[PDB]
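Visitor: This structure is in C-alpha coordinates; I'll ask about it shortly.
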Amino acid sequence: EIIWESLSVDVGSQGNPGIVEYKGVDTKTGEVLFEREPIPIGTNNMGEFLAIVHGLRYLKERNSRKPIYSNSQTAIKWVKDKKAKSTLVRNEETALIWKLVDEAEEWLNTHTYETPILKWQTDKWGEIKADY
RNA sequence: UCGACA
DNA sequence: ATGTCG
Ligand SMILES: [Mg+2]
Ligand SMILES: [Mg+2]
(Lines of atoms letter the chains of each structure in order from A and count residues from 1; the text may use other names and numbers.)
(Lines give C-alpha, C1' and ligand atoms only; values in the text may rest on other atoms or scores of the structure.)
(Ligands and ions follow the chains in the order given, each with its own letter.)
Protein backbone atom coordinates (compact mmCIF):
# COMPACT_ATOMS: atom_id res chain seq x y z
CA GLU A 1 0.00 0.00 0.00
CA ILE A 2 3.04 2.31 -0.52
CA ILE A 3 2.07 4.75 -3.28
CA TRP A 4 5.25 4.34 -5.31
CA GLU A 5 4.37 7.12 -7.77
CA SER A 6 5.26 9.82 -5.27
CA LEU A 7 7.87 12.30 -4.05
CA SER A 8 9.49 11.58 -0.62
CA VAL A 9 11.10 14.38 1.40
CA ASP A 10 13.31 14.39 4.49
CA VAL A 11 15.53 16.62 6.59
CA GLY A 12 19.14 16.02 7.61
CA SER A 13 20.87 17.90 10.39
CA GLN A 14 23.99 18.37 12.40
CA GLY A 15 22.71 19.38 15.80
CA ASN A 16 19.14 20.21 16.61
CA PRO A 17 19.07 23.18 16.50
CA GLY A 18 21.89 23.11 14.10
CA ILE A 19 22.84 22.91 10.46
CA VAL A 20 19.71 21.82 8.46
CA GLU A 21 19.35 20.57 4.88
CA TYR A 22 16.59 18.71 3.12
CA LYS A 23 16.01 16.84 -0.12
CA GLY A 24 13.32 15.36 -2.25
CA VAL A 25 13.56 12.03 -4.09
CA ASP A 26 11.48 9.82 -6.38
CA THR A 27 10.06 7.22 -4.02
CA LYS A 28 10.36 4.43 -6.67
CA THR A 29 13.94 4.99 -7.74
CA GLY A 30 15.67 7.13 -5.09
CA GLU A 31 16.58 9.68 -7.70
CA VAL A 32 17.38 12.99 -6.00
CA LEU A 33 15.13 15.66 -7.41
CA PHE A 34 16.00 18.68 -5.24
CA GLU A 35 18.46 19.24 -2.35
CA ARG A 36 18.54 22.48 -0.37
CA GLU A 37 21.89 24.06 0.47
CA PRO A 38 22.65 23.68 4.24
CA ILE A 39 21.06 26.38 6.38
CA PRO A 40 23.40 27.21 9.27
CA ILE A 41 20.90 27.06 12.17
CA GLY A 42 17.43 25.60 12.19
CA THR A 43 15.31 22.93 13.88
CA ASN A 44 14.41 19.47 12.57
CA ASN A 45 10.76 20.35 12.35
CA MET A 46 11.39 23.63 10.46
CA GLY A 47 13.42 21.65 7.97
CA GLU A 48 10.74 18.97 7.59
CA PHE A 49 8.19 21.74 6.93
CA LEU A 50 10.37 23.54 4.38
CA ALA A 51 10.96 20.16 2.66
CA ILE A 52 7.21 19.55 2.22
CA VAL A 53 6.52 23.05 0.96
CA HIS A 54 9.47 22.84 -1.47
CA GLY A 55 7.95 19.62 -2.68
CA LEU A 56 4.55 21.26 -3.23
CA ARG A 57 6.17 24.02 -5.25
CA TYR A 58 8.33 21.55 -7.20
CA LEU A 59 5.27 19.42 -8.23
CA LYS A 60 3.08 22.42 -8.94
CA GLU A 61 5.58 24.01 -11.31
CA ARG A 62 5.89 20.62 -13.14
CA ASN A 63 2.12 20.04 -13.35
CA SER A 64 2.47 16.81 -11.36
CA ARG A 65 -0.30 15.29 -9.30
CA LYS A 66 2.00 12.97 -7.31
CA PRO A 67 1.56 12.85 -3.55
CA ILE A 68 4.30 13.75 -1.11
CA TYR A 69 5.50 11.42 1.63
CA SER A 70 6.94 12.91 4.84
CA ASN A 71 7.74 11.04 8.09
CA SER A 72 7.09 14.18 10.12
CA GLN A 73 3.78 14.36 12.02
CA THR A 74 4.72 17.92 13.04
CA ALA A 75 5.51 19.19 9.60
CA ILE A 76 2.44 17.54 8.04
CA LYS A 77 0.32 19.48 10.53
CA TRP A 78 2.12 22.75 10.09
CA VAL A 79 1.58 22.53 6.32
CA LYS A 80 -2.15 21.72 6.85
CA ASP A 81 -2.45 24.74 9.17
CA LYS A 82 -0.29 27.01 6.88
CA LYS A 83 1.62 27.85 10.03
CA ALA A 84 4.94 26.62 11.44
CA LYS A 85 4.70 26.73 15.22
CA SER A 86 8.46 26.72 15.91
CA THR A 87 10.00 27.67 19.30
CA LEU A 88 13.37 28.53 17.81
CA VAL A 89 14.72 31.84 19.04
CA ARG A 90 14.90 34.77 16.58
CA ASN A 91 18.37 36.34 16.17
CA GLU A 92 20.91 37.06 13.50
CA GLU A 93 22.03 33.36 13.48
CA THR A 94 18.36 32.10 12.97
CA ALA A 95 17.24 34.91 10.65
CA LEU A 96 17.86 32.86 7.49
CA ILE A 97 15.70 29.90 8.48
CA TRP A 98 12.99 32.08 9.89
CA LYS A 99 12.92 34.10 6.56
CA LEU A 100 12.50 30.80 4.66
CA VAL A 101 9.76 29.62 6.98
CA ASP A 102 7.85 32.94 6.73
CA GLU A 103 8.23 32.82 2.83
CA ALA A 104 6.98 29.13 2.86
CA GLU A 105 3.90 30.09 4.81
CA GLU A 106 3.38 33.00 2.38
CA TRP A 107 3.55 30.62 -0.55
CA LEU A 108 0.89 28.37 1.06
CA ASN A 109 -1.36 31.40 1.58
CA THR A 110 -1.05 32.50 -2.12
CA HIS A 111 -1.27 29.19 -4.05
CA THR A 112 -3.58 26.26 -4.40
CA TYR A 113 -2.66 22.63 -4.60
CA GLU A 114 -4.41 19.26 -4.62
CA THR A 115 -1.26 17.26 -3.66
CA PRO A 116 -1.97 14.65 -0.97
CA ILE A 117 0.52 14.96 1.82
CA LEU A 118 0.96 11.51 3.28
CA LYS A 119 2.59 10.06 6.35
CA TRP A 120 5.35 7.60 5.58
CA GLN A 121 4.73 4.64 7.89
CA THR A 122 8.34 4.00 9.09
CA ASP A 123 7.39 1.31 11.54
CA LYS A 124 5.81 -0.77 8.75
CA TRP A 125 8.00 0.23 5.77
CA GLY A 126 11.48 1.14 7.01
CA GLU A 127 13.20 4.49 6.64
CA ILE A 128 11.76 6.97 4.22
CA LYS A 129 13.52 6.94 0.81
CA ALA A 130 14.84 10.46 1.28
CA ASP A 131 16.60 9.69 4.58
CA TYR A 132 20.14 10.83 5.22
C1' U B 1 1.66 11.73 34.39
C1' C B 2 2.63 10.13 29.83
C1' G B 3 2.16 8.47 24.65
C1' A B 4 3.77 9.35 19.73
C1' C B 5 6.41 11.37 15.33
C1' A B 6 11.06 13.03 14.24
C1' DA C 1 20.48 15.43 24.29
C1' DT C 2 16.41 18.56 21.40
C1' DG C 3 12.16 19.70 18.55
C1' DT C 4 7.29 19.20 18.31
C1' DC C 5 2.07 17.15 18.70
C1' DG C 6 -1.91 13.95 20.82
MG1 LIG D 1 12.22 12.76 8.78
MG1 LIG E 1 15.71 10.95 8.21
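Numbers in chain A track Swiss-Prot; the residues on display, in order, are 62-193.
Heads up, header says this was done by X-ray crystallography, 1.7 Å.
Placed from the backbone N, Cα and C atoms, the Cβ positions cover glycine too.
Feature list, courtesy of Swiss-Prot:
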- A:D71, A:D192: Mg(2+) 1 binding site (BINDING)
- A:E109 to Q: Loss of activity (MUTAGEN)
- A:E188 to Q: No effect (MUTAGEN)
- A:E188 to A: Strongly reduces activity (MUTAGEN)
- A:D192 to N: Strongly reduced activity with manganese. Loss of activity with magnesium (MUTAGEN)
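Can you tell me where each of these features sits in the structure?
Guide: Classification of A:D192 (mutagenesis position) by DSSP places it in coil, neither helical nor stranded. Counting every protein chain shown, the Cβ of A:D192 (mutagenesis position) has 15 other Cβ atoms within 10 Å.
Within its own chain, A:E109 (mutagenesis position) has A:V70, A:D71, A:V72, A:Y83, A:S131, A:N132, A:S133, A:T135, A:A136 as residues 6 or more apart in sequence whose C-beta sits under 8 angstroms from its own.
The Cβ of A:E188 (mutagenesis position) lies under 8 Å from the Cβ of no residue that is in the same chain and 6 or more residues away along the sequence.
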Visitor: Of A:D71, A:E188, A:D192, listed as recorded positions, which ones have a Cβ less than 6 Å away from ligand 1?
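Guide: Within range of ligand 1: A:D71.
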